[PDB]
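J.: I'd like to ask some things about the structure below.
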Amino acid sequence: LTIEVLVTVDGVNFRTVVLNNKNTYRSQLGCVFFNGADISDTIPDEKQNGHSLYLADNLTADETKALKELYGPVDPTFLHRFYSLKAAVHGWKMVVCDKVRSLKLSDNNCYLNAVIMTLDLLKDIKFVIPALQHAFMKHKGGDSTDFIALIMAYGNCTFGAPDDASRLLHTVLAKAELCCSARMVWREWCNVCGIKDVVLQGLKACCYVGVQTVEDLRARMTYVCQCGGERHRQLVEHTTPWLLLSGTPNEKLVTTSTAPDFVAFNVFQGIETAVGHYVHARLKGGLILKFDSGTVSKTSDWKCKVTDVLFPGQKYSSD
Amino acid sequence: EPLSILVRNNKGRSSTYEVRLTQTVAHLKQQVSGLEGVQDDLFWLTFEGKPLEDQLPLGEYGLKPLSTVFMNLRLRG
Ligand SMILES: [Zn+2]
Ligand SMILES: [Zn+2]
Ligand SMILES: [Zn+2]
Ligand SMILES: [Zn+2]
Ligand SMILES: [Zn+2]
């Protein structure tokens, strides 16, 4: 009336646990997952003997050590959140609208449709964390369940609740690196302190939160210096394979008649102080493709509050 | 050992915060949530265009005295 299971965190290093048919998994061991299903509140029996189960709580040091090697410097709550978010998202589906892949509306997941479709245009990024890169490679192959749940868990997103696409998009990118060169040089100066050049490289030179157009990124900025005066800062060199600018929702009239410079952008519908709706947009063949969570429609002109704006490559040098 | 940095709100007002580079940004976020009347789930912080992740220490971001961190409203779409 006893069974032996193998608990694992990485699917490679296992550790056995003897369990009885009297108490449930949660009281004897902790929360466990079997073939993607939570069985923590079920009583063990013969159909579990010999099989491996993914432990989520109550990890030991050596399973915690392996956890940090697979997911990075994560918090004890992380593994439970990830495993639970993955099973809750099982019902969600990616639907092909106009030759691309988009995420259907379910449980307020439209902010995620904006994040994933914007990432899908960045075709030169990889993730340094192994689990994340594995999920990301699976998403690009068809099954996006892992990748969706992971960015949800890394972004501290609660299930079925609306969130901020620019927050999540830039948080996720902070875990990524670029497969090519990229360079961004800031010139800071202060009439009392002096002149100094700050250099950023790689993927960090392709994202910025605070401006939504390339003119505003290249504008001279002024803020308080450590001396008390006003320090100045201005971009003097920029070479990237693409540029992602994000800001608060800003009303604009985007039109294809003037042939805009950006290739894609995200839109917030509603007012900023309430629950709104996200729509992803790309420009292809002289039109705007609007992607509202599993559906697509085209327009020539659109008055809309944009948030994230994705530009092509940057070859810039001034002063 | 602690130093003074600035967090700026949507309205443009900077406030001083005594912090340590070994503190987490989750700790700074609770100081910011205390000075203004906003809760942590309603905003996120940026420095030099990049977001600050909750579980990381401030020293990971290169903050010097009177560095200006920005408060960004966490949208709900
Ligand atoms: Zn548990
Ligand atoms: Zn549980
Ligand atoms: Zn100065
Ligand atoms: Zn000033
Ligand atoms: Zn001035």
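Chain B residue numbers are taken from Swiss-Prot; in order, the displayed residues are 80-156.
This deposition comes from X-ray crystallography, 2.8 Å.
Positions of Cβ are set from backbone N, Cα and C atoms, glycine also.
Swiss-Prot feature annotations, pasted as is:
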| type | residues | note |
| --- | --- | --- |
| MUTAGEN | B:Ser83 to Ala | Does not affect ISG15 signaling, interaction with ITGAL or activation of SRC family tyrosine kinases |
| MUTAGEN | B:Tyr96 to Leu | Reduces ISG15 signaling. Strongly reduces ISG15 signaling and abolishes interaction with ITGAL and activation of SRC family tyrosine kinases; when associated with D-102 |
| MUTAGEN | B:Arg99 to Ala | Strongly reduces ISG15 signaling and abolishes interaction with ITGAL |
| MUTAGEN | B:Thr101 to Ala | Strongly reduces ISG15 signaling and abolishes interaction with ITGAL and activation of SRC family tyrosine kinases |
| MUTAGEN | B:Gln102 to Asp | Reduces ISG15 signaling. Strongly reduces ISG15 signaling and abolishes interaction with ITGAL and activation of SRC family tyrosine kinases; when associated with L-96 |
| MUTAGEN | B:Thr103 to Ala | Strongly reduces ISG15 signaling and abolishes interaction with ITGAL |
J.: For B:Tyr96 (mutagenesis position), which residues in the same chain are close in space, meaning a Cβ under 8 Å from its Cβ, but six or more apart along the sequence?
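T.: For B:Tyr96 (mutagenesis position), the qualifying residues are B:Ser83, B:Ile84, B:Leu85, B:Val86, B:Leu107, B:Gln110, B:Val111, B:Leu114.
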J.: Could you check the mutagenesis positions B:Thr101, B:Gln102 and say which one's CB has the fewest neighbouring CB atoms inside 10 Å?
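T.: With the mutagenesis positions B:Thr101, B:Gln102, fewest surrounding Cβ atoms within 10 Å: B:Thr101.
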J.: With an 8 Å cut-off on Cβ-Cβ distance and a minimum sequence separation of at least 6, pull the same-chain contacts of B:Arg99 (mutagenesis position), or say none.
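T.: Same-chain residues close to B:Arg99 (mutagenesis position) (Cβ under 8 Å, separated by 6 or more) are B:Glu80, B:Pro81, B:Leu82, B:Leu137.
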J.: Rank the mutagenesis positions B:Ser83, B:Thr103 by the number of other Cβ atoms within 10 Å of each Cβ, and give the residue at the low end.
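T.: Candidates: the mutagenesis positions B:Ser83, B:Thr103. Fewest Cβ atoms within 10 Å: B:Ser83.
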J.: Cβ under 6 Å from ligand 4: which of the mutagenesis positions B:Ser83, B:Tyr96, B:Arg99, B:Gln102, B:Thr103 qualify?
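T.: If the test is a Cβ under 6 Å from any atom of ligand 4, the answer is none.
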J.: Tell me, by DSSP, whether B:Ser83 (mutagenesis position) is helix, strand or coil?
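T.: Strand, per DSSP.
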